[PDB]
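Accompanying notes for the structure given below.
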Amino acid sequence: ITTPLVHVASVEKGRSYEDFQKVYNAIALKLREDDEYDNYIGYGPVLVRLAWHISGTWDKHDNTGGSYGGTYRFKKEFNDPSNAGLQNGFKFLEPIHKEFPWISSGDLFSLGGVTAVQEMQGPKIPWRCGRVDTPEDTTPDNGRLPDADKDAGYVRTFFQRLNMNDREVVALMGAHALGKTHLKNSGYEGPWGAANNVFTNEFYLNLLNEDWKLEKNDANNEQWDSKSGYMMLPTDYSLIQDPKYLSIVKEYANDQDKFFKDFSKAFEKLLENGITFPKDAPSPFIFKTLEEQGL
Ligand code: HEM
Ligand SMILES: [O-][O-]
């Protein structure tokens with residue numbers, strides 16, 4: 001019988017809020033310093049994509065994958081064609097992991113995404129420690145991450161495996177306001193908007209205000225390009241092709257606060273999928289930004 005395995009969270013021995021706040025600051029200080037990466041966009045978006053890819057492998061049916069084991073450090077998940085380009089985010093976190101060797105890989109990978117969102121004027125995201133590194137045999141096989149060449153029916157059915165409903169799915173997809181698609185990484189080229197390193201509801205505004213047309217890129221893939229220079233993945237554009245997705249898209253495009261709150265809950269839920277938190281485990285941490293600390 002394949003009963004769901006239980007990944008009990010174990011706080012790192014003798015570590016509290018102040019210990020993980022220093023990790024947040026080490027990540028945040030390096031974000032403002034290494035600001036020339038990828039045409040001065042910064043390492044922000046790739047750290048958000050890292051934390052999502054290390055969590056998106058989760059399977060709710062047998063509790064395999066997820067952010068608990070930090071198995072992205074192993075060669076099988078590291079060389080995922082879906083994870084192309086995430087090596088830049090890993091190398092970004094290597095000097096920080098050497099400075100804080102006590103933190104686990106899963107905790108560092110997920111906290112990197114939380115830090116990037118908050119340091120890019122995004123909402124506060126409650127974060128929790130306790131992820132424990134698991135052996136290499138626990139690394140999930142390739143193919144668990146979604147394809148960008150699909151429609152709304154695929155997006156809804158894929159995220160059901162991550163225990164995510166429609167409103168929660170539209171919220172997480174709003175993180176595509178950050179960064180761009182790299183043709184050498186995924187076969188798509190172009191950013192979604194103008195504010196590449198500022199967390200905003202711009203992803204929804206461009207989906208409704210721009211005149212999109214299906215075009216073919218240099219990688220023979222087809223994507224939706226606008227005359228302003230923005231692009232949308234077929235999975236992105238399906239958020240307005242689906243009527244249920246569309247009403248949530250218009251809701252977020254009209255209310256940035258409603259989008260920030262829904263993303264903060266959905267992103268933490270994504271980073272905590274598959275982890276059993278005991279009763280003696282501490283409450284989620286709300287990390288102060290560098291601006292709130294005067295740093
Ligand atoms: C069906 C769901 C999704 C699909 C198919 C998808 C697909 C993609 C693809 C193909 C790229 C291009 C990466 C590159 O070429 O470098 C990308 C980038 C990105 N994705 Fe997604 N994604 C999905 C969901 C998400 C979620 C849930 C998040 C965050 C919570 C997210 C955040 C990002 C970010 C920040 C980037 C920018 C990466 C960079 O600038 O280096 N995406 N996505
Ligand atoms: O993001 O796949």
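FYI, residue positions are counted from 1 along the chain as it appears here.
A Cβ is built for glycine as well, from the same backbone N, Cα and C atoms used for every other residue.
The active site, proton acceptor feature in Swiss-Prot is assigned to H53. Secondary structure from DSSP puts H53 (active site, proton acceptor) in a helix.
Within 10 Å of the C-beta of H176 (heme b binding site) we count 25 further C-beta atoms, all protein chains included. Reduced to three states, the DSSP call for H176 (heme b binding site) is helix. The heme b binding site annotation in Swiss-Prot covers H176.
In three-state terms derived from DSSP, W192 (mutagenesis position) belongs to neither a helical nor a strand segment and is classed as coil. A 10 Å cutoff on Cβ-Cβ distances gives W192 (mutagenesis position) a total of 25 other Cβ atoms nearby, all chains included. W192 to F (Swiss-Prot position 258) appears in Swiss-Prot as a mutagenesis experiment; the accompanying note says: Substantially diminished activity.
If you look up Swiss-Prot, you'll see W192 marked as active site, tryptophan radical intermediate, on the strength of experimental evidence.
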How many Å separate the Cα atoms of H176 (heme b binding site) and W192 (mutagenesis position)?
7
At a 10 Å cut-off from the C-beta of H53 (active site, proton acceptor), count the other C-beta atoms across all protein chains.
22
